[PDB]
Amino acid sequence: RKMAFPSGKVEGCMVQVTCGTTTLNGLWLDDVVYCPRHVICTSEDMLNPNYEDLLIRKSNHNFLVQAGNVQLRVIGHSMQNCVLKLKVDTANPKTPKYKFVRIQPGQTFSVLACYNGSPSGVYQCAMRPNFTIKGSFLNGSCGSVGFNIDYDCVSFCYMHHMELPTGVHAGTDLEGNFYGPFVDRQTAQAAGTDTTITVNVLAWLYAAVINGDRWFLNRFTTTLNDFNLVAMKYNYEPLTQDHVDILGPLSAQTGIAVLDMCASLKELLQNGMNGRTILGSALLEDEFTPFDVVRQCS
Amino acid sequence: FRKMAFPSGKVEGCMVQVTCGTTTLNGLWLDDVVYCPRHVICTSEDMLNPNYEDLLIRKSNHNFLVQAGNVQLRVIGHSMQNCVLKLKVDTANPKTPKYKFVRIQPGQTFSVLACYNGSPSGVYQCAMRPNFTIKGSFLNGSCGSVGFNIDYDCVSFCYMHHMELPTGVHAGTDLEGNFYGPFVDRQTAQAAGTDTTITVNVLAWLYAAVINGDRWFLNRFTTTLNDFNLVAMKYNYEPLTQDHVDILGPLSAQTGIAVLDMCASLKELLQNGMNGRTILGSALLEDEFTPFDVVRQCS
Ligand SMILES: *[C@H](O)[C@H](C[C@@H]1CCNC1=O)NC(=O)[C@H](CC(C)C)NC(=O)OC[C@@H]1C[C@H]1c1ccc(OC)cc1
Ligand SMILES: [Cl-]
């Protein structure tokens, strides 16, 4: 079961930001609202926006920020990379304990998809190795954020900016730096070749075992390097020794050595499913981390 | 297409914990009432075949420990309604949303806010199977977690969690304490009926495929509803009801494909198979997206 973090602490931070005829979402923390800077663009701007030039021509009053029924007055603005920081005269009393983090490819996070400052849905995503995310985002979703929650603390890792022609998604960390080679201009952009997140496939195979499904297992083993040669051939990410270590708990819990599971995955890559399924899926799933699998079996 | 849950914040604001002795589970605090599974009053020994009426007569308001976080909520009345306990408390929950209690039909989906000790752990989308089980992710201490949909301002609570079956699927009640399906809250082995495929949701999924331009499977024929239902049953698909036909109305109107024409297309897929083709990038027909889920995601 793909499980998202409860979204309430983030919902209390979502607001609507309008500049001209463009509306998207912002993240309101203490007295600052964070949003994608392309809100300040028009059509004649989209293709090669000189953002510093476009922004110097704006006044605080060109930014309409709405939290529910209430307008928040903008008293100052600045730009950090691809994010605009709007200072407002009110502090958000619902601001959670938080930090900004930049996540690594292969890590997972929850997305709170919003439209016109209103939360619409929540789901789990992974940062792909090619730094896209396979999200569900429509017009008006920009400024939706991705996050993880640990104890009382919300770690914001993603703010949404764009869709690629292939239907995957691209965005920034909360410092406004893109994940991947993408640019906030209105042009058709391709990503690099994606690969499958191998440590996550292995965690999901252990999950299938824990839950009684183990038809894909075999009596064989493999060395780490020989597995990695096969993985790379099938556009799977290499498995590191730290990945093996990270998988220890699941290996212990099931009594299946990591390199034994690697041998099973090799067999699946070479043979296929035989038209069968694992945990319901006809495809190998790679957006559960070892931590995810552990926490949901704990 | 992915399972998308509703934002959980309005339900998070309603979760509490309810303890009787050492048995702790979750409760739902709306206005000045806390709702929770009645088996909270059972010792791990009453659970074999509890006499719930006799167990409740031995309890008093002061035997129930209700906490929102570490803050005790004083209980001032208690009653049992089917398989749920209603604990009247002396504080109205200031975070009570607009809400209603609804009893859903098989095939309908809902979000579950999985909770432990009154604390939310995660949120995910579930479908009520035709055999009245859900495939949840529930561990010990999850009972009293609820399932819900949100429409406009309003939370429609439809599920409260009570138990796991031998097979690992999950069973529970509506918020009036009436179980979905033929289950009882006793620690006995109970079997669900054989499961079937949720036809109305597969049809919704075929409509979504058409909306996205994937329409190779549309054929020139049509069928009656009765003929389709009789065929569908031979493939372990649910028969359609009139309400199913109606809730496909909007997708039929969006695509211009009559419901019964889509039924004829599905019937051909059932009888002839996919012949190696995929739909929406899948050789498997998906049955856990309702017609409303398709509208939610695509708009
Ligand atoms: C913000 O809400 C918006 C979210 C998008 C809209 C649909 N789904 C989403 O996730 N963001 C955008 O529309 C950005 C704005 C830029 C200034 C960063 N652009 C896009 O997401 O465009 C997507 C289309 C593939 C792009 C494309 C562009 C230009 C073409 O012609 C030369 C062709 C295709
Ligand atoms: Cl008929």
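Heads up, chain B uses Swiss-Prot numbers, so what you see runs 3266-3564.
Cβ atoms are placed via backbone N, Cα and C, with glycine included.
Secondary structure at B:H3304 (active site, for 3CL-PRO activity), as computed by DSSP, is helix. The feature active site, for 3CL-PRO activity is assigned by Swiss-Prot to B:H3304, with sequence analysis given as support.
When secondary structure is read from DSSP and collapsed to three states, B:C3408 (active site, nucleophile) falls in the coil class. Cβ neighbour count for B:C3408 (active site, nucleophile): 25 (other Cβ atoms within 10 Å of its Cβ, all protein chains included). Here Swiss-Prot flags B:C3408 as active site, nucleophile.
Remark: B:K3353 (variant position) has B:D3297, B:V3298, B:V3340, B:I3341, B:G3342, B:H3343 as non-local neighbours, by Cβ distance under 8 Å and separation of at least 6 in sequence. The note that Swiss-Prot attaches to the natural variant B:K3353 to R is: In strain: Beta/B.1.351.
Here the residue is the original one, while Swiss-Prot reports the natural variant B:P3395 to H with the comment In strain: Omicron/BA.1, Omicron/BA.2, Omicron/BA.2.12.1, Omicron/BA.2.75, Omicron/BA.4, Omicron/BA.5, Omicron/BQ.1.1, Omicron/XBB.1.5, Omicron/EG.5.1. In sequence order, B:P3371, B:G3372, B:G3458, B:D3460, B:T3461, B:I3463, B:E3503 constitute the residues six or more apart from B:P3395 (variant position) in its chain with CB-CB distances below 8 Å. According to its DSSP assignment, B:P3395 (variant position) is coil.
Quoting Swiss-Prot on the natural variant B:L3468 to V: In strain: Zeta/P.2. Other Cβ atoms within 10 Å of the Cβ of B:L3468 (variant position) number 27 in total over all chains.
If you measure from the Cα atom of B:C3408 (active site, nucleophile) to that of B:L3468 (variant position), you get 33 Å. Taking CA atoms as the reference points, B:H3304 (active site, for 3CL-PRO activity) and B:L3468 (variant position) are 39 Å apart.
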